[PDB]
Amino acid sequence: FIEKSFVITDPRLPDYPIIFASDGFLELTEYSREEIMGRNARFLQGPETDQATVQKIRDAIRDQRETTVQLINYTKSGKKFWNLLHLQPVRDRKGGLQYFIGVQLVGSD
Ligand SMILES: Cc1cc2nc3c(=O)[nH]c(=O)nc-3n(C[C@H](O)[C@H](O)[C@H](O)COP(=O)(O)O)c2cc1C
């Protein structure tokens, strides 16, 4: 889904850096690709983000399972939005986790 907001992260590098951010992710978050690359996606969180939901994401990553959650995130300018976030593990030919894809399916409402 090239036309959506998504990032691809590399679990095989320290702290799951973003290695690709789609045009839609730039549009949603207001950050530049240069401001995003190599970061962990948690930079989108802020004071109003529910930690119980952050824990659910941790668990999904630990267990390498697909999941969907809703949580408050923040654009570069500090604007709050509800993010319906879908996380999808991608495995290589040998069954080993290779990427995690995160789609911000809906940004607010
Ligand atoms: C592919 C992928 C995409 C993610 N996208 C978001 C996102 O859009 N917003 C967000 O708040 N966290 C997102 N996260 C979650 C954080 O990167 C992080 O995994 C989460 O905050 C739990 O880890 P922590 O407790 O170490 O922060 C994403 C994670 C992955 C692997």
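Going by Swiss-Prot, the residues shown for chain A are 386-494, listed in order.
The header says X-ray crystallography, 1.4 Å.
Note that Cβ sites are derived from N, Cα and C of the backbone, with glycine treated the same way.
In Swiss-Prot, the entry for mutagenesis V392 to T states: Red-shifted emitted light fluorescence (502 nm) but normal absorption (maximum at 447 nm); when associated with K-489. The structure shown retains the original residue. Classification of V392 (mutagenesis position) by DSSP places it within a strand. On its own chain, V392 (mutagenesis position) has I403, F405, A406, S407, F410, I421, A426, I486, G487 as residues at least 6 apart in sequence with a Cβ closer than 8 Å to its own Cβ.
Swiss-Prot lists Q489 to K among its mutagenesis entries, and the accompanying note reads: Blue-shifted light absorption (maximum at 441 nm) and emitted fluorescence (487 nm). Red-shifted light emitted fluorescence (502 nm) but normal absorption (maximum at 447 nm); when associated with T-392. In sequence order, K389, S390, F391, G409, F410, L413, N458, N468, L469, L470 make up the list of same-chain residues 6 or more apart from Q489 (mutagenesis position) whose Cβ falls under 8 Å from its Cβ. DSSP gives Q489 (mutagenesis position) a strand state.
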